[PDB]
Amino acid sequence: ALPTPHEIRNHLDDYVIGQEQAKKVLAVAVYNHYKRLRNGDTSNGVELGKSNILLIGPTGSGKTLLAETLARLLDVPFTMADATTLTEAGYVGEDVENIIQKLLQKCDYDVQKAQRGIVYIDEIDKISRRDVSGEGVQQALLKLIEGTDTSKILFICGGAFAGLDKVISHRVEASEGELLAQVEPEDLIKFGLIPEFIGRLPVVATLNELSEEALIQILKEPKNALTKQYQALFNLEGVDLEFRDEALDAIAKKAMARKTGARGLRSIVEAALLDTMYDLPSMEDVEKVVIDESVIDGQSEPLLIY
Amino acid sequence: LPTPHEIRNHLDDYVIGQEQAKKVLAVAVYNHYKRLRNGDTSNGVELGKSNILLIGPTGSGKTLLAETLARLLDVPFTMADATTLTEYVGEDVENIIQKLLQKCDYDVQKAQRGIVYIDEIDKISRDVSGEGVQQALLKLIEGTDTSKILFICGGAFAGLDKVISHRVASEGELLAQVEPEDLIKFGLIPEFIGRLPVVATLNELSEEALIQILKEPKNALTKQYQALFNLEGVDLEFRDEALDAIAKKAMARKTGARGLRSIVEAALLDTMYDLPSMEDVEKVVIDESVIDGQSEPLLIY
Amino acid sequence: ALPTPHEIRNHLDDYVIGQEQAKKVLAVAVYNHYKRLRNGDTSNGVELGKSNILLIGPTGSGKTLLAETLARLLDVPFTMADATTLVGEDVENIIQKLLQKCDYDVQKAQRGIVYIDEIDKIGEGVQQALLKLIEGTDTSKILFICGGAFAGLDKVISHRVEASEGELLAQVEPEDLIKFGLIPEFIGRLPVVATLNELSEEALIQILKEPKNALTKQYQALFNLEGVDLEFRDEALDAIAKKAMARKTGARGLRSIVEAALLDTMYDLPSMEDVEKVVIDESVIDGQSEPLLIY
Amino acid sequence: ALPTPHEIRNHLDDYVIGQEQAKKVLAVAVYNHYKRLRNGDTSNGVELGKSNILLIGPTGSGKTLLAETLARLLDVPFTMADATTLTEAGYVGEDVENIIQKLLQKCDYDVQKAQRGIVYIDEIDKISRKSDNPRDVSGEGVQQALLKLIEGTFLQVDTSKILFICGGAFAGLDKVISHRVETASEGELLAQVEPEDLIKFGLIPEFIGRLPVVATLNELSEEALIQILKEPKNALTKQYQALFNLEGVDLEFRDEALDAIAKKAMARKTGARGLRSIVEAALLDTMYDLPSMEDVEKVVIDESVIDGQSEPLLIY
Amino acid sequence: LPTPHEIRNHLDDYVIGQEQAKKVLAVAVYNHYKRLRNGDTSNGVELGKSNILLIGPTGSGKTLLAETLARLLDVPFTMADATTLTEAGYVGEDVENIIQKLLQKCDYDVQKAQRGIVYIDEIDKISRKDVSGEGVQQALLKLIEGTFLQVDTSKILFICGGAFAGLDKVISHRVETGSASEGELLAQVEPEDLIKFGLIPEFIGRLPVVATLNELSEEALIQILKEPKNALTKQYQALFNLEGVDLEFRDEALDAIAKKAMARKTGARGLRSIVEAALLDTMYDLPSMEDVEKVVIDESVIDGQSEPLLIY
Amino acid sequence: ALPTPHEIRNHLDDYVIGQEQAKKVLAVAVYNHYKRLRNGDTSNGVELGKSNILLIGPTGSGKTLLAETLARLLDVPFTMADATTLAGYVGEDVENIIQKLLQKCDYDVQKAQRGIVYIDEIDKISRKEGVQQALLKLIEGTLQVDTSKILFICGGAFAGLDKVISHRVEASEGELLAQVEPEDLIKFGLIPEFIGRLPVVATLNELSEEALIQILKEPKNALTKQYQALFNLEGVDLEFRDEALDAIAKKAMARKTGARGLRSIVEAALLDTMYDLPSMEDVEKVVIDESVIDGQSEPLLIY
């Protein structure tokens, strides 16, 4: 029994904050897609158009988080992929199908459930035209969107599109949130995306403010997360670095107030652990624990356990 | 083989207006396949390959025509963009061929009967990198075989309407006076234009054109959303005032036929969001729900 | 076995009409270039001079065609390049392109020919950058052929020699190109200078008939596989020539005229059942009356 | 045995004056860098992030001296390079690896020690492609070229192990920061510095991300400059006192004169750099007719520095 | 060691005017060699090497001052043009060429080669205001510090000459106040000004001693033709001398020669090319006559229509 | 006994035509140069300034001929050198010009110092470079032979020179090249330190019919040698009569194209011959005047 767009959006409120309009578009785009799979590709003599999605929002806005939750709420296999690891290769054409084998991997090799799966491509704005090779993916990955079958699987392309806020202004001529609503297929064309690619992404969603939980994940989940990197730098000191949740959240908030987004996470953490790293090799303690009082107030020093 | 008349008649079911352009495409396509069957050489004389160059605004139907031509002739069809090649791309030029074989079941013969449509040709017009493609992709036109495959190059040619005037009414009347030398000054090399003998010109679609595009085509937008609403147990009815409203919205945005979908989605957005959570008979879309996207669609229980 | 300038020019008469002087020059220049490659750069203690070619003629005179034809008649790799496009590291791009069509064979690529279009357009940096190639750093073996219209060249020559443009282009000198905009070190790398005349009214008519690939023969063969005989009257062929000159398109604009004159006919041709179709003058110049239809 | 950040900072106090915050940052950055090379790129299943440095401070604030000192204090091969020498050439991306051969040169061609070396690129702010102070296409190419080094790629030496320190005045950076933080002094503003501020300045996102650690330098104050003329083992006063010393004459710099030299330096904004050019023009006349006299000592008062009207006192 | 006074004094015999410049050079030169003899380190303190940067119009006496200094200290002297260095990496090995030429004029004596002087002309030319041009500033920089001759350039004194046409402007854009002559503007020169001109900081820091020359005036030019031990008039009076003919230059004729030199803006460099065009006809048919002396008047210089006076 | 400037100019009239002003300058310069070597570098307490020469004129004006002639008229060793063929290893190739001067001097150090050196195409190394200073080392003077004594003469066309002078002086090229100044050569691409070494400057205005004849024969890259080798690989021997070569010179002077317009003349006269050459079977082809001037008659064909 498929969840109505009302239900889909409802459970999305539990994992992501704000972004109500985008969550309305995704709820509809997702519903229609699976509502088309169950019934069939052809419906009453008419062929239904595949409605793939394009997420446009700043880094750490929750683009990745949204694509993940949609899969969990529909108990459907989910896999990620970076468009940057695809650029500059003709052999990556055999690496574009790699994203498919990973889908089957987390799908127990079930062909049918795999076709119901969702694929999220991060940083699509990066491949927009090296220019020839970068585009090579736009057209290589393009073969997937159609389906050779990848026709059934839903595609979600996320991107920050920094320069997108400028091209739209040169055409529509409020705030970035107001300008990103005026987005058009021709706007992405001037950005660096090919017409045949954009035509495959009918559904276009836009995010506004950053997501506290999104940023918090960027400081933890990634294999190269700041916290992980520092924990390892403190580790070769014979010192265990622990980040308390309150602290992480504190950090995210600071990054939003400064509108620096994920890009400004390090500058914060660095000033937070600056004093500690300086006089750390001059002490003898088991671990250092970072609290919220240390991050927000910047008043109290990080705790120390001997 | 279907006569040029038949080809033009089947194109009337998928594309609207552009009658002159479809007359040229019908003859060019007919002569091309008429040549392949007979042979490259005919009665001691060598026949000239007649490739096509579509020149029309964005959303005029340049791409649709191409796709339709292939379907009406049960011939493999592949698309490609010129901006993709500009600036190691010589080995990416042959990529368009492997894609043609992919949709051709790897049959060498049927692949030669295939049609290739390169979009945004006007973009590569120089700068050394753009020209390098006009000469690299040029190696395909002749054939090295890519000699048998039909090439259809499409483009908007924004600055073309200006150079023609500097040499020679409306843009449609000015695009009829187009000459090989006009594309030269535009940015295309002599050797390239000479490979594109046939030149078709498309006009700027009006209101009634867009309206029929939303209705007539077997894959019309309305038919699609009606089918989507249909598997919900609901009937979708687009009032005439509503469809004309969509067309106008499209014209105001200059997006042509391509902007049609983005318009239809916005209007039906709220509706499809709370459709499966109701229990009615049919939904009626009117002009008040499109032009301003203000009032909600009509719900009959 | 190298083809004599006689033979070379003779096979040029099969692809290009007129320009008999241009083709006599290209023949000797090309013959001597490869004759030097086979024998060697140094010959009998004397170092032979590399003879590169400079093609000067109106747009659509046959410059590009002459270059291409030279390559085919010598089974030698050929590659074009636009001087307007030119970038120092892009000058070597013309080379890799020559290797692409040469199957990456170093020896056959050195036997190759390169045509640089619109040299009159260039700026100076290119004249000196592309200069490094002419010498060779190897690009010493490859034959270079620089084409150009040189609109203002007809004037500078007149301000010195003080007939027709054909007569003046024959008085062309290295110093004339100097005043034009070319550097002394660049022109000195192009010893051979070939001039092409303007395809006249009679020349254009011949281009429509004489060539093995003339337009009339191409359309007569197209109408031929339809069971129809296509006939072009002389008054009609002259009409097309006049249409091309008024447009200053030259021979490049010949096809565009014939196509528009045979558009309506080819459209409703497979729908008829006649013996032959005759193209008269009224159908070309006027474009009002339809071609004659004999059943 | 690696020196602690305390130790490193401590020894930096023996060559560079003030900039305490900047030295604390450099001390941690440098420590971490070599603490990583010894342990290994990967540590306990986690990959350590390379911590290159970006020096932001006015001309003659101590950027060059700090870089050089760090290397001496760690017996490590040091080499410099101007970012201005990279622009205007297409093959200059090969002149970038030239900085590597110069590293091996001062390192005795030892592959291992060379990887432990430190590189300092001056005037990075000058290669930024922006509308501020209007070649952009060639300048940006450098940021992306030198970039390949930061990551790491016939020396065979990998540039992944060598520490990079990119210095630059960043004149207009004071401004862009103020157009963001708005709702104090430049020192207070350069503390508010953010990777996005440099972006608007003219640096590409891929380059800034390679420079995680950012150390800022304040404008050497009066008292700072005065100390520079006295305290340093090779201070100007101690140099001129040495030149006058081998003439049988004692040179005395009244504090009134030293602060006067500082002010002259501040007004010109030349920082510590413009120090020697001031002292020379003051002592030019005296040193000309010095070997032609016979007195005990020459006393330099303020009136010789500021006014430059009066001549130094001569004690017979 | 000659005192700065002596050094400047003997410079007066070779160069006219530029008294301030010679004062700067004298002091710098004195200190440099005063340093070499004593040693790099003196009394626990390291002395600062004081290299020179000459700044003045073309033909003001830059090159002459450099050369003269060497003769006044019997020291090996060699020139070089900064333009010969620009646009080359192989010129990094041509930078060391300047040293081998010094050793050449020094009989391959490593010590006396280290005491030598090197004058680099047209430094203002290599100012990137680029990559190849700057490549010299940093390459030639390596020398100024000091590094198979085995000679160290640390000891050798460097003198970088140049016109710096644009420097005149940048100095006015700084010293200006709200809303004098170039001589007065060139005195205000500061290390920061050269920075904006196109010289790298690390290079200017190696040229502490900065000297400035003024533009030679009429009376100045007039003296250059007479006073210098190798003045032109003295050279030609010797050429005519070995012909048994006395050459006399009227004051009115010398002043005329000065004016011609200014109108052409060639400074002192353009003097010779003026004297030669006047005495050309006369030197031609001189070994074919038999007179006592020749007298060059103004009418022969300015007008160039009338021939020199011949006395029998 | 040294020849007076009068005598020197008179014997130059026998080998070169026109260029009377230049020859007057060369006569004085050379006279004084050798008048200084005999007397001594220092004279009556005053050091005499070395007067090196800079020939400025069109290609084939007689720059090279004048130089050679001066040496013969003074029985003095003469050697040429191209500035083009002149790198860091070429710094040791610059001294090569010296060993060549000793070779033709029987390795006599004294007579070698009395020798004359002519450097061709100086206008070709002007940066607009390292050779200017590498060769500069010679002009001053450093085999053990000092180059301080040898007289230097640097010839060059200086194509762009005509322009730079016009942008300052603001007649014919002959009147413009008379206004030449040391600063003009500066902007052209010559370094100050080099121009200062060439005090005596001589300009030329007329082409030499004989000089052009030489260019067609003497040079290792002469047109005749280039075409004779082209005909040679055809099994044919190309012969240029003296009256045909001269015929070429005049044609080139009538068009004022100098030596740059010698190729386009020789081609137009051997164009027909080269066309139907690979289609014959003869021994040699003789080019006569009628073949050049008249252009009517074809070259003689010996079977």
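Numbering, chain F: per Swiss-Prot, residues 63-148, 151-192, 205-218, 236-263, 281-413 in sequence.
According to its header, this structure was worked out by X-ray crystallography, 4.1 Å.
Backbone N, Cα and C define each Cβ position, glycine as well.
What Swiss-Prot records for this protein:
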type	residues	note
BINDING	F:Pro120, F:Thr121, F:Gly122, F:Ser123, F:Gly124, F:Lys125, F:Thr126, F:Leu127	ATP binding site
MUTAGEN	F:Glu185 to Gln	No ATP hydrolysis
MUTAGEN	F:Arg370 to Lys	No ATP hydrolysis
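Features per Swiss-Prot, on structure.
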residue: F:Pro120; record: ATP binding site; DSSP (3 states): coil
residue: F:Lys125; record: ATP binding site; DSSP (3 states): helix
residue: F:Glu185; record: mutagenesis position; DSSP (3 states): coil
residue: F:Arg370; record: mutagenesis position; DSSP (3 states): helix
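The two recorded residues, F:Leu127 (ATP binding site) and F:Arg370 (mutagenesis position), have Cα atoms 18 Å apart. Listed in chain order, the extra residues whose Cβ falls within 8 Å of the Cβ center of the ATP site residues F:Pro120, F:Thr121, F:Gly122, F:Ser123, F:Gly124, F:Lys125, F:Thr126, F:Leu127 are F:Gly119, F:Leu128, F:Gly248, F:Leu314, F:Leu317, F:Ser318, F:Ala321, F:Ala369.
Fewest other C-beta atoms within 10 angstroms, among the binding-site residues F:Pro120, F:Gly124, are seen around F:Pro120.
F:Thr121 (ATP binding site) is surrounded by 20 other CB atoms, counting those within 10 A of its CB over all protein chains shown. Here F:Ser123 (ATP binding site) comes close to F:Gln81, F:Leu314, F:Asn315, F:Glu316, F:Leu317, F:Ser318, F:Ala321, F:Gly368: these same-chain residues lie at least six apart in sequence, with C-beta atoms under 8 angstroms from its C-beta.
Here the deposited model leaves out 12 residues, and the two residues on either side, F:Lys192 and F:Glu205, have Cα atoms 9 Å apart. Counting every protein chain shown, the number of other Cβ atoms lying within 10 Å of the Cβ of F:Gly122 (ATP binding site) is 30. A gap of 11 Å separates the Cα atoms of F:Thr126 (ATP binding site) and F:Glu185 (mutagenesis position). The two recorded residues F:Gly124 (ATP binding site) and F:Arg370 (mutagenesis position) have their Cα atoms spaced 15 Å from each other. F:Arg370 (mutagenesis position) sits 9 Å from F:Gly122 (ATP binding site), taking the CA atoms of both as reference points. Where 17 residues go unmodelled, between F:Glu263 and F:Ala281, the Cα positions on each side are 10 angstrom apart. Of the listed recorded positions, namely F:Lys125, F:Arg370, the sparsest Cβ surroundings within 10 Å are found at F:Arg370.
Between F:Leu148 and F:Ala151, the deposited model skips 2 residues, and the Cα atoms of these two flanking residues are 7 Å apart. Chain A lies within reach of none of the recorded positions F:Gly122, F:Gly124, F:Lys125, F:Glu185 when a CB-CB distance under 8 A is required.
With 17 residues not built between them, F:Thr218 and F:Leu236 place their Cα atoms 11 angstrom from each other.
Within 10 Å of the C-beta of F:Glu185 (mutagenesis position) there are 17 other C-beta atoms, taking all protein chains into account. Counting every protein chain shown, 22 other Cβ atoms lie within 10 Å of the Cβ of F:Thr126 (ATP binding site).
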